[PDB]
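*Asks:* First the structure, then my questions, so here it is.
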Amino acid sequence: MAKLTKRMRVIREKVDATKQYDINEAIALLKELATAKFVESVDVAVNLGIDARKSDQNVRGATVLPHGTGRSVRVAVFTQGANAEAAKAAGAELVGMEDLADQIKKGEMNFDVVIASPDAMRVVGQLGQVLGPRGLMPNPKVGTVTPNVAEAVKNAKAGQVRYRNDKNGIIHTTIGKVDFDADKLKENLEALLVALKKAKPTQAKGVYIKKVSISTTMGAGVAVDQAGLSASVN
Amino acid sequence: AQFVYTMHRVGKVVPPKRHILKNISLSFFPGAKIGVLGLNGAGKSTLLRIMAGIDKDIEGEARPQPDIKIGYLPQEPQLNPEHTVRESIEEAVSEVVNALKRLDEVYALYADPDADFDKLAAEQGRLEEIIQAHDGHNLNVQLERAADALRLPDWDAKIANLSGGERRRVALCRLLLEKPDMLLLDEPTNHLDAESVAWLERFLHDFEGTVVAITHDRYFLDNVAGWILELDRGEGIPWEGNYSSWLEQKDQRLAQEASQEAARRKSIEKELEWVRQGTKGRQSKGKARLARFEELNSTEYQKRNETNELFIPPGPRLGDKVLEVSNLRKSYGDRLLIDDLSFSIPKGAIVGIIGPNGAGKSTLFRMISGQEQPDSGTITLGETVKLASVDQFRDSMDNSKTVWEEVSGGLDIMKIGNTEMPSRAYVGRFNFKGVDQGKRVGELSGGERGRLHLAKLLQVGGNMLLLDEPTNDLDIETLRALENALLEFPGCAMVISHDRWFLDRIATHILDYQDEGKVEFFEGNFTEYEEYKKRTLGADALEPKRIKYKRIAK
Amino acid sequence: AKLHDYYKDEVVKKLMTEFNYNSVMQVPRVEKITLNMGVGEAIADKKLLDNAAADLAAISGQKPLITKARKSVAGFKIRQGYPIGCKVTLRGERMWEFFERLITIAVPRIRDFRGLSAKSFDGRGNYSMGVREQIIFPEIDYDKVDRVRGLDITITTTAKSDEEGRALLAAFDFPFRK
Amino acid sequence: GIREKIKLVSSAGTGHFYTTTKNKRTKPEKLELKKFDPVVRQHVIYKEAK
Amino acid sequence: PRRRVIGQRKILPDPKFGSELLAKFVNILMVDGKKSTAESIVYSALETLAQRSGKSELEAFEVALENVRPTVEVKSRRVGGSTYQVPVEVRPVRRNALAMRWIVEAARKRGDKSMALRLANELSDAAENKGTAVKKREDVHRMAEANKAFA
RNA sequence: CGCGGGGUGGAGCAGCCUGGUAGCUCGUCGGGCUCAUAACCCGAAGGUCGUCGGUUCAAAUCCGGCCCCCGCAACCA
RNA sequence: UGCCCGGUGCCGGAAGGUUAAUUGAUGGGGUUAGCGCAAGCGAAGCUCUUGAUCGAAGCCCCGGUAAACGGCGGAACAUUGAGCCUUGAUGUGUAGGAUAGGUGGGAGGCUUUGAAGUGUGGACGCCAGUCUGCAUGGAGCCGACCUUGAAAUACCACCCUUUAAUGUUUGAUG
RNA sequence: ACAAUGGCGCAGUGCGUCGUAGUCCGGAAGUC
């Protein structure tokens, strides 16, 4: 793959390149180092100690964070039959009976959260092995298919985040936008950190954070010293 | 940590033979590419059977790193006779496929009116942790296409019809999807064709976390090949590098050592000889005579197996036309093996047979031996021609039988071809002294199980040899022995090889299995075929195709 | 099949009234007949005996008993318990069966034979003889056997004299045809 | 010489072994017999060898 | 003779095509003094090659003539009380004389049922460069290449 | 008397602690190269392993029992 | 005033083999915040043990020596490894030529020129591609790609490996 | 003599046979 291009080098030479700062300081830097592309979304790339090769820690799943993530909380449901029969009252956002994720190579990205069902997943989504070159197609790897579609949709609309570890222990997660209040951002950050403490490493050394890297859709990123239990965000 | 594997004072005592491994203390680190070398009986396959954990009846501590997955590839794989797809799916993705099938049942259950949603959602969590922990799976087209790119026989083919390299290449490709991090493997160079050896070289060379094998090829030792673990008195001596001049140095290190030990012993005997005349006896008569002789003066054992060598029975007298094939055609399903093949073999002729594993070489042998028939064309043998066949498949009745008994069949006197001789003396001409004869087939090295195999099938008389992969199981001193024996045999033989010198010995003619139904016959030494090949190459140079790039470089 | 009956009635009364006995149990009845081959097959070749075995088992309907050497011989190397040949003891049915086949067909086909030979007696009353070429039997041919052997025979009978055995032999039917 | 000393381990009873000798010169095979277990108080297959 | 040495003496033409390369070719192949039994199996060898292969009869001995033709050879030259093997370049006259001989010697040595058969084998393996005749030449090559040092 | 080594074809030796094949040099024999003789070339022959028997399935080998040749010692007085 | 360096003594050499103190890495064991009616699992810190890494003289080995003992037959600096970053470059086990590690962000740009094309030097036999110097050009390549595949490559984090450069830290020799 | 430049049969030649074998070879030996 292509690596660290001229555009990223030069943007980084204007404000800042490869260092850790306090959460208030980092985010301020990131916000103004943004270029455009499109109005600034923040995501966080969390390096922790993994026992994930042997699934002895839960760091591939998805949990609701107290504020609704991304810029629009965008939900699509691949489902069929007697599972979304019982989502009649609640309502799935979008039903794909087979075909609903296919917009990507036409220059079109679109979901915060893809909900999938047990009848659907065997058809569509069951090869989770490769999705390349991005991980958006619905997969076994973040897991937990629907017992009924109803509850799954309610959770996603409320503010559910799909996170995996990469390969070697970096857990990439959408926190929100930069327009969100320091206090509204703080909460999601704190929430992802307790989510990991619950799910501890069992013998990857006791580390729930190591190196925090932080990013937005276009600019250049920076790293945090600590983002969760320190004070404020802005 | 640096220790990917570590060994503390490891040994093995075999009181019939000698001590076969002793005081092995080594540390294996990331990035290292190690070939373990030595003769038959040097303990090199055993050292790898210890590190793989196969053999654990040892002194000392043989200990792996706690987070590595460790891959081991033996010389005769555990793949059952079952089909190619079924054995390829079996020990690799099964654990993930069972998790993906339970995960589909859980999908089906979400649409069932009586399923427990809370226990379904916990089973889904423990399934997705398995499928992610394993990571890979059977997949839509991957492994299946990868096996076809790496040119393995049919996905619906039987593992039991598959020859040395193919069956090993499947086993390896599988093994690698199962456990990657450290490789421990049992002479992987023998019985694997040109494109498969160039593949194995590339893979081992790029490898992570490390590689530990064995080889008998000078090309391996130059390309992969970072470190050399010499085994020979049962001690291990790691040496960093190198090239074929080290082998020459080793031969010179043993000739110096054997002669310096033989002089020290002789030097001691002159001093011992006078002693009677009128010493007091004192420390020499006890320390010299009782303690030094038999045990301490007995180091010369490994160097002595070099001059036991090996034997092939010569022919029954036989005429000028041995074998006549005209326009022979043979296929297996849809795969053309042989098409319009014609050759006649003259007396004193040694025919080399080349090409890939599974090209159809053994199926010719089977038509000559009448366990097959020509689909089209004809095979005519002379009338007095007697055949002696040597397979890839070298299996036998039991593993707890003696060397002598497996070869003799319970006879003191054997009729070897047209002539009677004592069996014990016949079994010894394959390098077997009375204590090596009394050992069992399960105990023996592959290289001893190789001489054992040849010693057995050669009793019917050496009139017409059909040898498939001779080099297979052999250690290098047994390889020198087969070569020396073959330099003294008269010929009437059709023989396979993959090994350049061995090819150079076995041609006075060539059958080159090139492609489906293309098998070429040429009459001459391998050097003659080589000059012909360089002439074809010449003309190939000017022609624009990216075929010729492989004959130029890798 | 055949000889069995010819023995009960005709043969038995003929012997009875030549020795003028009054008990019909004082008449010789054939007791057994042994088919030994022991031409050293298993001294230089274990499977040649297996062969040899099978060849006696073709004329008798069933596998044979593998024979063994009873002490150490230096001049032939062997030892006690060492295989060396094979027998088939015949009593009853198989006795009859063989006996028939033999006299009828085989005995004409013996080299230059044309009469009677009844001079070989143990002392008790028992008869033996050899077989040089095995192919003299109606079901053993050269276009059937892989290579030719001989074998030898031991006819035991409840005779108490060689007058007795000698008569028994002459009272059987040698027809000189195939 | 000395016919070797094995220590025959138990696997439904005791955690120990009974003690005996065997000829390894002619048996590369691992020994097993029924020997009596005082912990189970019943006879049982004993296994394991040198 | 050392004074009255002379070159080839008037070979009798090819009956069929008229080439005096073919004339020589036949000559060489004969034994016990019979051109008839020679030339008989020669035409038979040509026909079987031009048949199998499909080639003209012409190029079936002319591009066999090129690939069996040598370019250097090995002379065991005693030079006093000492002896050294040396190469020299084979004399043009001799150079394809040698060629045609060897194609007959190759088939005599290299087996098959009959001499026309054995020769319709070598006439292939000539022009392809692997033949028993090809070998001879790919042998006096190696052996003038090591001794290339001396001369 | 007391200790121990070695007896292998015609000569001089290997093998022998590992019992299943007797190997080497010279000479001899037969064939060649010389006019002839040495050298030289090709091929072959000659051995109960000093013996007698023993354990062993089997001894040149391991173990004993005789016939030999050579060494070591014969001392405190 | 000759012959012997195999022995014993010694001298000269260390490339390899074996090798001390040193150093204390890894594995193993003990304790128990805590998880659990629960059996039994066990973090951190502290210890009990094993002894990676380095490591010489000696010794094996290599070369000598008998007017040796004796024997003389049948603080700086240069070079150079390695631990961390920092800054780059391939990321090819099946198609797909391949630059599809993998996940989130995410559909339009400044990188004031960043076009791009034509050509030069190096890099990958993935040499289609891009990486990467310099001239013309102060200008937007590129995303149904072209193509296969269940998935297609805009564009920002960033993952570790094979590896490189700077910052170094450290261990060596000189 | 040892053989298909041939053997046998009706030097050479015409047919027909044998197909490389100790053979229809040679008159056991012998594969030039």
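Shown for chain B, in order and in Swiss-Prot numbering: 2-555.
Every residue, even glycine, has its Cβ placed from backbone N, Cα and C.
In case it's useful when we look at the structure, here is the feature table from Swiss-Prot:
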- B:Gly39, B:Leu40, B:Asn41, B:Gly42, B:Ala43, B:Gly44, B:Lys45, B:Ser46: ATP 1 binding site (BINDING)
- B:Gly356, B:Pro357, B:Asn358, B:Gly359, B:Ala360, B:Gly361, B:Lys362, B:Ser363: ATP 2 binding site (BINDING)
- B:6-259: domain 'ABC transporter 1' (DOMAIN)
- B:324-550: domain 'ABC transporter 2' (DOMAIN)
- B:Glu188 to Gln: Arrests growth, inhibits tripeptide but not dipeptide formation, stably binds 70S ribosomes, probably locked in an ATP-bound form as it should not have ATPase activity, 47-fold decrease in translation; when associated with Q-470 (called EQ2) (MUTAGEN)
- B:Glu470 to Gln: Arrests growth, inhibits tripeptide but not dipeptide formation, stably binds 70S ribosomes, probably locked in an ATP-bound form as it should not have ATPase activity, 47-fold decrease in translation; when associated with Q-188 (EQ2) (MUTAGEN)
*Asks:* Would you mind reading off the Cα separation of B:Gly361 (ATP 2 binding site) from B:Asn41 (ATP 1 binding site), to the nearest angstrom?
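*Replies:* So the Cα of B:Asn41 (ATP 1 binding site) lies 31 Å away from that of B:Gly361 (ATP 2 binding site).
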*Asks:* I need the neighbours of the ATP 1 site defined by B:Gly39, B:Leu40, B:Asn41, B:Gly42, B:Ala43, B:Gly44, B:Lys45, B:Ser46. Which other residues of that chain put their C-beta within 8 angstroms of the C-beta centroid, in sequence order?
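*Replies:* Leaving out the recorded residues gives B:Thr47, B:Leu232, B:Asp233, B:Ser446, B:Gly448, B:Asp476.
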*Asks:* Cα distance, B:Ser363 (ATP 2 binding site) to B:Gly39 (ATP 1 binding site), nearest Å?
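*Replies:* If we compare the Cα positions of B:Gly39 (ATP 1 binding site) and B:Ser363 (ATP 2 binding site), the gap is 31 Å.
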*Asks:* Which residues in the same chain, at least 6 apart in sequence, have a Cβ under 8 Å from the Cβ of B:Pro357 (ATP 2 binding site)?
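*Replies:* In sequence order, the residues whose Cβ lies under 8 Å from that of B:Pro357 (ATP 2 binding site) (at least 6 apart) are B:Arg152, B:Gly166, B:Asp194, B:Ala195, B:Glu196, B:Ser197, B:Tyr514.
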*Asks:* Given the recorded ATP 2 site (B:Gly356, B:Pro357, B:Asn358, B:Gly359, B:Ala360, B:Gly361, B:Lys362, B:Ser363), which additional residues of the same chain have their Cβ within 8 Å of the Cβ centre, ordered by sequence?
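*Replies:* Neighbours within 8 Å of the Cβ centroid, excluding B:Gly356, B:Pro357, B:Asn358, B:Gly359, B:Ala360, B:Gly361, B:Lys362, B:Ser363: B:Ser164, B:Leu338, B:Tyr514.
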*Asks:* Cα of B:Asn41 (ATP 1 binding site) to Cα of B:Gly359 (ATP 2 binding site): how many Å, rounded?
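*Replies:* Here the two Cα atoms lie 29 Å apart.
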*Asks:* In whole Å, how far is B:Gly44 (ATP 1 binding site) from B:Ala360 (ATP 2 binding site) when you measure between their Cα atoms?
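*Replies:* Here the two Cα atoms are 34 Å apart.
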*Asks:* So which of the binding-site residues is most packed in, judged by how many other Cβ atoms lie within 10 Å of its Cβ, out of B:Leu40, B:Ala43, B:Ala360?
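*Replies:* Checking each of B:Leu40, B:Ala43, B:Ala360, the winner is B:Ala43.
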*Asks:* Give the sequence-ordered list of residues that share a chain with B:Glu188 (mutagenesis position), lie 6 or more positions from it, and have CB atoms under 8 Å from its CB.
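*Replies:* B:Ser46, B:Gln76, B:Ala214, B:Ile215, B:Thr216, B:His217, B:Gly447 - these are the non-local Cβ neighbours of B:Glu188 (mutagenesis position), listed in sequence order.
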*Asks:* Output, ordered by sequence, the same-chain residues six or more apart from B:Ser363 (ATP 2 binding site) with a CB under 8 Å from its CB, or 'none'.
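*Replies:* Sequence-distant Cβ neighbours: B:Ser164, B:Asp392, B:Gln393, B:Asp469.
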*Asks:* Using a 10 Å cut-off, grab the number of neighbouring Cβ atoms around the Cβ of B:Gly39 (ATP 1 binding site), all chains included.
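*Replies:* So the Cβ neighbour count for B:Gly39 (ATP 1 binding site) comes to 24.
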*Asks:* For B:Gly356 (ATP 2 binding site), what residues in its own chain, 6 or more apart in sequence, show a Cβ-Cβ distance under 8 Å?
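*Replies:* Same-chain residues close to B:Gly356 (ATP 2 binding site) (Cβ under 8 Å, separated by 6 or more) are B:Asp194, B:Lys362, B:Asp513, B:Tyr514, B:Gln515, B:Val520.
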*Asks:* Compared by Cα position, which of the recorded positions B:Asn358, B:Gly359, B:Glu470 is the closest one to B:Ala43 (ATP 1 binding site)?
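*Replies:* Considering only the listed recorded positions, the nearest one is B:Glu470.
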*Asks:* Using a 10 Å radius around its CB, how many other CB atoms surround B:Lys362 (ATP 2 binding site)?
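*Replies:* B:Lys362 (ATP 2 binding site) is surrounded by 24 other Cβ atoms within 10 Å.
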*Asks:* Taking CB atoms only, which of the binding-site residues B:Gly42, B:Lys362, B:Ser363 fall under 8 A from chain A?
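*Replies:* Cβ contacts with A: none found.
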*Asks:* Can you see whether DSSP assigns B:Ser363 (ATP 2 binding site) to helix, strand or coil?
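*Replies:* The residue in question, B:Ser363 (ATP 2 binding site), is helix (DSSP, three-state).
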*Asks:* Between C-alpha atoms, which of these recorded positions comes nearest to B:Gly359 (ATP 2 binding site): B:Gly42, B:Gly44, B:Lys45, B:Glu470?
*Replies:* B:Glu470
*Asks:* Relative to the Cβ position of B:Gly44 (ATP 1 binding site), how many further Cβ atoms are located within 10 Å?
*Replies:* 29
*Asks:* Report, in whole Å, the straight Cα-to-Cα distance of B:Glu470 (mutagenesis position) from B:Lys45 (ATP 1 binding site).
*Replies:* 22
